[PDB]
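A.B. asks: My questions will all concern the structure given below.
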Amino acid sequence: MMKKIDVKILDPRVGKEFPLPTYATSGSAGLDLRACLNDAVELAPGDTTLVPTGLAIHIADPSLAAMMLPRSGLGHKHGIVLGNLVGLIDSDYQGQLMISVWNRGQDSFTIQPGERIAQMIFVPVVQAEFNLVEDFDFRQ
Amino acid sequence: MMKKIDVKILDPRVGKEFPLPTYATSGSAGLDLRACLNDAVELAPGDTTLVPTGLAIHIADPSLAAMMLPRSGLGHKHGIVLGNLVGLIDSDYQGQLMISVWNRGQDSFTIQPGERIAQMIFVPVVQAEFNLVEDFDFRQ
Amino acid sequence: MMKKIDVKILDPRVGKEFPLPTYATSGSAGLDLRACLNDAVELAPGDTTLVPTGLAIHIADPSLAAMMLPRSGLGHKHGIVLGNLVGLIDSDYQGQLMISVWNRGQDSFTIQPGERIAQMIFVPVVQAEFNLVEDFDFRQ
Ligand SMILES: O=c1ccn([C@H]2C[C@H](O)[C@@H](COP(=O)(O)NP(=O)(O)OP(=O)(O)O)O2)c(=O)[nH]1
Ligand SMILES: O=c1ccn([C@H]2C[C@H](O)[C@@H](COP(=O)(O)NP(=O)(O)OP(=O)(O)O)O2)c(=O)[nH]1
Ligand SMILES: O=c1ccn([C@H]2C[C@H](O)[C@@H](COP(=O)(O)NP(=O)(O)OP(=O)(O)O)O2)c(=O)[nH]1
Ligand SMILES: [Mg+2]
Ligand SMILES: [Mg+2]
Ligand SMILES: [Mg+2]
């Protein structure tokens, strides 16, 4: 399923020195986000740092949201994941997309400018209206 | 997209002293869940505690599920996330919604009664039936 | 919503000694994945290990993806979660499904052959095409 989404470039390196996010294949679920940084950031074991993307999106349709996730190789092999675990992007959010990078592992890690550091999917979402009722119709 | 969802209030403070979950805007993807507690819970670095919501939902439609996620500010700034990372709520689950709160950071944190401590989205889900086949048609 | 999905068994114990993933009920959102191991793996506090499933899927439809998540009991009570937090499976991925198991807690844990160790949902996904614009129309 395809959707055109408005994007505003906030840093002039985005789309040039720091490529715009892209799907690798026609069958890819997510697209990689790149770190928009002036210099490398050394991230010690256990620490968190806020990484800018240099861009803003406006999903606009309230039936859609985005989720930011770790990349599997970074997470598994290096312990480089998200400090908020999963990032939820609202349809009406127009600010810069930010990435909370958390080193959950035991080795220091260098986050490099332009590096694909996380990924993002767009999923349909449903807004619930609660209907209060008295009765309906936690090894493993 | 909108859906009416049955909710049963299990604690009489929910909808009163502890507001029912609500979307902040018409464009919000998720709604915040509040801690249904009698007193504050001090959560030491590295520990996990089970927080009640005081409510039960019945999604009922097997084409829908919910996912509980950390709130980004709590996760990034305070290390307050979910012990199970992401909570998956089944359409036929009618028990109390529970929140596994994990302090992944280095500072103690007070979980307060009524505090918005996590969030939840409703997403369409597909149930797979596996079709066994011999052949089809893991820095970063 | 239902979808037939092609699966290739890579280990002859899968579907025999190690049951194929199944939904517990007609209302379940996710299905449990079992560890395809020759012997138990002891996973020390803080460590990560790669667990095979002994199977490959081909979702094939680019409007669908899968997400691997921790099981809530394992995550909350034992700290057994995913090293990449959430696993994203692309529609065109035809390799073995692998599970990055991370012990985030304080006690050693034995991963047993055949054990339900994680779960997986199938969700609709949307592929974005970015439309560059000058202007559109981060306690808690
Ligand atoms: O990883 C993230 C998560 C969120 N965000 C942005 C987009 C989202 O729409 C917005 C709010 O997300 P949350 O509701 O998860 N954060 P929080 O509840 O702390 O902030 P707010 O009070 O604005 O709702 O922050 C990011 O840029 N990166
Ligand atoms: O964060 C959560 C996750 C799940 N739940 C509830 C709702 C869900 O439908 C139910 C089962 O979720 P999981 O399958 O993730 N947990 P587990 O596999 O350990 O329990 P079960 O044996 O019941 O499937 O637990 C919560 O209340 N909070
Ligand atoms: O938990 C996971 C996550 C991914 N995978 C597989 C399926 C997925 O389609 C593929 C790629 O996932 P990511 O894009 O999250 N990993 P990474 O970006 O490190 O690898 P690649 O360069 O192949 O995109 O790895 C797993 O088997 N288990
Ligand atoms: Mg990738
Ligand atoms: Mg919020
Ligand atoms: Mg379960």
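We count from 1, first residue shown onward.
Looks like X-ray crystallography, 1.9 Å, at least that's what the header says.
The backbone N, Cα and C atoms fix where each Cβ goes, and this holds for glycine too.
The following feature annotations were taken from Swiss-Prot:
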- C:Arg71, C:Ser72, C:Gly73, C:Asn84, C:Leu88, C:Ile89, C:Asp90, C:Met98: substrate binding site (BINDING)
- C:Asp90 to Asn: Reduces catalytic activity 40000-fold (MUTAGEN)
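I'm curious about the neighbourhood of these features; can you describe it?
C.D. replies: Cβ neighbour count for C:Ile89 (substrate binding site) (all protein chains, 10 Å cutoff from its Cβ): 19.
Its own atom aside, the Cβ of C:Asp90 (mutagenesis position) has 20 Cβ atoms within 10 angstroms in the protein chains shown.
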A.B. asks: Give the residue from the binding-site residues C:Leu88, C:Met98 that has the most other Cβ atoms within 10 Å of its Cβ, counting over every protein chain displayed.
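C.D. replies: The largest 10 Å Cβ neighbour count belongs to C:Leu88.
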A.B. asks: What kind of secondary structure is C:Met98 (substrate binding site) part of, going by DSSP in three states?
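C.D. replies: Note: C:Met98 (substrate binding site) is in a strand by DSSP.
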A.B. asks: Could you tell me how far apart, in whole Å, the Cα atoms of C:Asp137 and C:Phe138 are, given that 8 residues between them are missing from the model?
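C.D. replies: Both gap-flanking Cα atoms are 21 Å from one another.
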A.B. asks: Out of C:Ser72, C:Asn84, C:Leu88, C:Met98, which binding-site residues come under 8 Å of chain B, measuring Cβ to Cβ?
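C.D. replies: Only C:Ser72, C:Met98 pass the 8 Å Cβ test.
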A.B. asks: With 4 residues left out of the model, how far is C:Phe138 from C:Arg139 at the Cα, in Å?
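C.D. replies: End-to-end across the missing region, Cα to Cα: 12 Å.
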A.B. asks: How many Å separate the Cα atoms of C:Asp90 (mutagenesis position) and C:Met98 (substrate binding site)?
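C.D. replies: Between the Cα atoms of C:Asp90 (mutagenesis position) and C:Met98 (substrate binding site), the distance comes to 13 Å.
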